[PDB]
Amino acid sequence: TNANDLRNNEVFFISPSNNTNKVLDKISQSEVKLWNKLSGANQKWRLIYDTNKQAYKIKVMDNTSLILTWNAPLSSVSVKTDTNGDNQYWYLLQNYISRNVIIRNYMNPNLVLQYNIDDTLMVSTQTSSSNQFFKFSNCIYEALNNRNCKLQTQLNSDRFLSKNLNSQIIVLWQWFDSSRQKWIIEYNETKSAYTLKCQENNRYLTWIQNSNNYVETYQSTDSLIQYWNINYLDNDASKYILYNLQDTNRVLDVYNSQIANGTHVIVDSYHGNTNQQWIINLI
């Protein structure tokens, strides 16, 4: 799959190459360690790419906004407040075939992140050992791919993304355990984004481009209007934003932030308010 590619603005589990069941974990306010995979937000990391530097920040997703930091001149690493230090940027360079990634410090590219036998991390000069290889696993792909899900607006705990009765228009509706409110989320390798298929009619969440900008269930198409970048909110892994591929500045949104049954769901310019936030759960 290309779903685990080192894309800007995606969120990952970072594992030692020798153990897919351990992940980089912010255990305290400052310390990181490899730990049993639990999927808490303190084990999830957003990549923020700096094009000028060709290097990334690696930000924990537990709400603290702390970033992986080499404690120069020492060999220790920590999570620290982002002060844009050169020691806080990392090159992420991938072996295409093995999928292993070296995490190389920007300030001193002689040094790479290393995991030790005792599960601690440090920086070190480069060897040929697997203790300097990491695997990256996109969190959302792991959790949601090929799953039957429901999507709740943050606006109200009992209003869900629903195909309207006897029309293709997609609206908010209270839960009634209906196939019109159940969505199969599937990653499309070609578009590198998701489709969401309504269980009732086997048609897909699609931006219908006119002055209304409604979403409707629509037949399978290669057109970008049917494809969605499902992401966590920038600093909240408990909520989702869905950006449409036709215009990735536009997102799944609730018309006028209304909560009434039948309220139109639309695609509108990103602002990131609660009307654009969605709670996705497996059925």
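The residues of chain A that appear here are 4-286 by Swiss-Prot count, in order.
Cβ coordinates are placed from backbone N, Cα and C, and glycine is handled just like the others.
As written in Swiss-Prot, here are the features:
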type	residues	note
DOMAIN	12-140	domain 'Ricin B-type lectin 1'
DOMAIN	180-284	domain 'Ricin B-type lectin 2'
MUTAGEN	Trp176 to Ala	Significantly decreased binding to bovine mucin, decreased binding to porcine mucin. No binding of N-acetyl-beta-neuraminic acid, significantly decreased binding to N-acetyl-D-galactosamine. Significantly decreased binding to both bovine and porcine mucin; when associated with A-278-279-A
MUTAGEN	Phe179 to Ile	Decreased binding to bovine mucin, no change in binding to porcine mucin. No binding of N-acetyl-beta-neuraminic acid, significantly decreased binding to N-acetyl-D-galactosamine
MUTAGEN	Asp271 to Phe	No binding of N-acetyl-beta-neuraminic acid, increased binding to N-acetyl-D-galactosamine and galactose; when associated with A-176
VARIANT	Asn22 to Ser	In strain: Type C / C-6814
VARIANT	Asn74 to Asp	In strain: Type C / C-6814
VARIANT	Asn98 to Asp	In strain: Type C / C-6814
Fewest other Cβ atoms within 10 Å: which of the mutagenesis positions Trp176, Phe179 wins that one? Let me know.
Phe179
Looking only at DSSP and grouping its letters into three states, which state does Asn98 (variant position) belong to?
coil
What's the CA-CA gap between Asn22 (variant position) and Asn98 (variant position) in angstrom, rounded?
17
Three-state composition of the domain 'Ricin B-type lectin 2' (180-284), taking helix and strand from DSSP:
12 helix, 51 strand, 42 coil
Compare the Cα of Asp271 (mutagenesis position) against each of the recorded positions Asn74, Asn98, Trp176, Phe179 and report the nearest.
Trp176
List the same-chain residues at least 6 positions away in sequence whose Cβ sits under 8 Å from the Cβ of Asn74 (variant position), in sequence order, or say none.
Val80, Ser81, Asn90
For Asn98 (variant position), what residues in its own chain, 6 or more apart in sequence, show a Cβ-Cβ distance under 8 Å?
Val104, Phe136
What does DSSP assign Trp176 (mutagenesis position), in three states?
strand
